[PDB]
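Just below is one structure, and these are the notes that go with it.
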Amino acid sequence: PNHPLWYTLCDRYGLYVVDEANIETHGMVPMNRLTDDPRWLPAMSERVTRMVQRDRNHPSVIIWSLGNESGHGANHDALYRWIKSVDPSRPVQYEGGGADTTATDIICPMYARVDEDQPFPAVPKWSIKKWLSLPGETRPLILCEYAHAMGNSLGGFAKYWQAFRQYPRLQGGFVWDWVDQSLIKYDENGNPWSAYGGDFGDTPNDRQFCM
Amino acid sequence: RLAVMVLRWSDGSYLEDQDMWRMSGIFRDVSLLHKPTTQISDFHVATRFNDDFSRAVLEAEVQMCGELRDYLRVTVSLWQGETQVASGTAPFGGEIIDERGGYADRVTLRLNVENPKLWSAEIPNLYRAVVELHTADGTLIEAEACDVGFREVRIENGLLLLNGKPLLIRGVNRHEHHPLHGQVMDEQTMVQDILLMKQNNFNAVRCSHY
Ligand SMILES: O=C1O[C@H](CO)[C@H](O)[C@H](O)[C@H]1O
Ligand SMILES: [Mg+2]
Ligand code: NA
Ligand code: NA
């Protein structure tokens, strides 16, 4: 959840918001190790419920998200249902566990390609046009992350937009992402420069991947 | 002496506007068929399966014409080559259908078949079903027959399944056409077409459009 003023600005200026719980356990092995554990349900539930209680009156918030990259665990299913019961006025989405679990109203993959499948075991990233028509599938698809804008990037962006416009159920996506996470450091003469992962003595690090 | 007046055009023509040569005449076989007064006048074969196709029930509804008699029976027997695999015998008179009873002139036979050999375009396994109309004592009145393929066709979850597996149709539309005989078909041309199709990786044909 963001600084409270962000929602007020989005209400007034006009932007649609996906308000997301402060839950990411990406580093776990497997990713759902905590989220499938009932002992971690109280802690997860408070990150979800206290968000809804704070933000539910903002019209800019149109979708609730259960967090990010925490696999898919039974705790997600429980909290999906909690929100659906407490606030029927907004869809719930969540990407973990393959982007199309029973804990999401919207198929919301990250970096699924337009035409090319990436059939990873257990959590495949189908071509988005193919994903829509998988036997039994009815939901809309909106990418929670696509077109990774790291450095000299965004090649093939038009290809997403051609598909979004042609397919009713492809309803767009969220580019990753807005702003380079660089930090200012100074040289001996007091000149500012853009620093990334590893420039502060932080180890292990992931270098320019923050940008 | 038979006399046949064939008309090129009729009100039927309005429903026969297929994109092809418009021709006319007695273009398919003519035959004479002798049946007994007490006859099999219709018969349907159904095959249905358990979840993994390791068991089947062959169901045969048989209709008769002529005078009803207590001594009348139908036997449906099912054959794999020269080996009889299943058989059923019953008198006429179907289940109750409504307030007025059932069909006294029909009977349904049900035969169990374990581990049936399944029919597909890949392996066209066939059994032979013989439908015998006869007396309880064993005198044959007549027999009809057909080839039986044990297979289930269904649409499930948006997929067309044959024997539970999603089909990939390598099909072609095929009109009945011969450059010398027009729309008269013969076994040799038919066989030639089939062989070519299968030699060229086709598994399906559409009867375009009749
Ligand atoms: O759509 C069609 O066009 C074909 C053109 O060859 C042919 O006339 C078919 O009978 C018809 O269904
Ligand atoms: Mg036509
Ligand atoms: Na669309
Ligand atoms: Na990053």
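Sequence positions for chain A are given in Swiss-Prot numbering; the residues included correspond to 394-604, in order.
Each Cβ is built from the backbone N, Cα and C atoms, and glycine gets one as well.
The active site, proton donor annotation in Swiss-Prot covers A:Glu462. Annotation for A:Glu462 (mutagenesis position): same-chain Cβ neighbours under 8 Å, separated by at least 6 residues, are A:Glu417, A:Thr418, A:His419, A:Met424, A:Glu488, A:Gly489.
Annotated active site, nucleophile per Swiss-Prot: A:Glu538, in sequence order, evidence recorded as experimental evidence. Here the Cβ of A:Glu538 (mutagenesis position) has 18 other Cβ atoms within 10 Å, regardless of which shown protein chain they belong to.
A simple way to gauge crowding: the CB of A:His419 (Mg(2+) 1 binding site) has 10 other CB atoms within 10 angstroms, across all the protein chains here. Secondary structure at A:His419 (Mg(2+) 1 binding site), taken from DSSP and collapsed to helix, strand or coil, is coil. Residues annotated as Mg(2+) 1 binding site in Swiss-Prot: A:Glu417, A:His419, A:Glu462.
Per Swiss-Prot, Mg(2+) 2 binding site is recorded for A:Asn598, and the stated evidence type is experimental evidence. The Cβ of A:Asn598 (Mg(2+) 2 binding site) lies under 8 Å from the Cβ of A:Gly590, A:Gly591, each of which sits 6+ residues away along the same chain.
Under the DSSP three-state reduction, A:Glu462 (mutagenesis position) is assigned to coil, being neither helix nor strand. Quoted from Swiss-Prot, the note on the mutagenesis of A:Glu462 to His is: Slowly inactivates galactosidase activity by reducing the binding of magnesium. It increases binding specificity.
Experimental mutagenesis at this site is recorded by Swiss-Prot as A:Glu538 to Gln, annotated: 10000-fold decrease in the beta-galactosidase activity. In three-state terms derived from DSSP, A:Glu538 (mutagenesis position) belongs to an extended strand segment.
Around the Cβ of A:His541 (mutagenesis position), the number of neighbouring Cβ atoms within 10 Å comes to 13. Looking at Swiss-Prot, the entry for mutagenesis of A:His541 to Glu, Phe or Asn says: Poorly reactive with galactosyl substrates. Less stable to heat than wild-type.
Quoting Swiss-Prot on the mutagenesis of A:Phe602 to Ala: Decreases the stability of the loop 794-804. Around A:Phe602 (mutagenesis position), taking its Cβ as the centre, 10 other Cβ atoms fall within 10 Å, counting all chains. Reduced to three states, the DSSP call for A:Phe602 (mutagenesis position) is helix.
Its own atom aside, the Cβ of A:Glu417 (Mg(2+) 1 binding site) has 14 Cβ atoms within 10 angstroms in the protein chains shown. For the pair A:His541 (mutagenesis position) and A:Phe602 (mutagenesis position), the Cα-Cα distance reads 11 Å. If you take the Cα of A:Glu538 (mutagenesis position) and the Cα of A:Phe602 (mutagenesis position), they are about 15 angstrom apart, rounded to a whole number.
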